[PDB]
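Please read the structure below before turning to the comments.
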Amino acid sequence: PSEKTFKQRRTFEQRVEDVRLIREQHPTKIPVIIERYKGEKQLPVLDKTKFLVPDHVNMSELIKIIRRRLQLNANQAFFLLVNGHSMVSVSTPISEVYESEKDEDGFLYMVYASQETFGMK
């Protein structure tokens, strides 16, 4: 069993409209859904789901932001997977990840998992 994901809580049509509106309001920011990997139980759940990221940052910067928001220990390793099993290079600009890996609804989906969870998998 797993809690409903964002896609299971919000219809495709609702999601498409969310993004249409937010691209008009914040056209220099990428709309991102950040969720805990299915079955990851070590790392905490984020308080929020829908985020906006300035479109000039690279993946390394976003990873830093997420680690900080999750309040991880510095030596707690994790993985960020997009669209949502694909690895990304930390040097990749977020606008490049967006345009290559965005969902059909216009969100970029990401999940995070621990090195432990990732390792035994």
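The residue numbers of chain A are those assigned by Swiss-Prot, with the residues present covering 2-122 sequentially.
If you're wondering, the header gives X-ray crystallography, 1.6 Å.
Cβ coordinates come from backbone N, Cα and C, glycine included.
According to Swiss-Prot, the experimentally introduced change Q26 to K is described as follows: Increased interaction with WDFY3/ALFY, no effect on SQSTM1-binding; when associated with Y-27 and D-57. Quoted from Swiss-Prot, the note attached to the mutagenesis of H27 to A states: Decreased interaction with Legionella effector RavZ. Per Swiss-Prot, mutagenesis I35 to A is noted as: Decreases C18 ceramide binding. Quoted from Swiss-Prot, the note attached to the mutagenesis of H57 to D states: Increased interaction with WDFY3/ALFY, no effect on SQSTM1-binding; when associated with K-26 and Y-27. Looking at Swiss-Prot, the entry for mutagenesis of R70 to A says: Abolishes interaction with TECPR2.
Around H57 (mutagenesis position), the same-chain residues at least 6 positions away in sequence with a Cβ under 8 Å from its Cβ are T29, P94, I95, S96.
Look at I35 (mutagenesis position): DSSP puts it in a strand. Spatially close to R70 (mutagenesis position) yet at least six residues away along the chain are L47, judged by Cβ distances under 8 angstroms. DSSP classifies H27 (mutagenesis position) as coil under the three-state reduction.
Between the CA atoms of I35 (mutagenesis position) and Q26 (mutagenesis position) there is a gap of 20 Å, rounded to the nearest whole number. Around the Cβ of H27 (mutagenesis position), a 10 Å sphere holds 13 further Cβ atoms from the protein chains shown. Within the group of mutagenesis positions (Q26, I35), the Cβ with the highest number of other Cβ atoms inside 10 Å belongs to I35.
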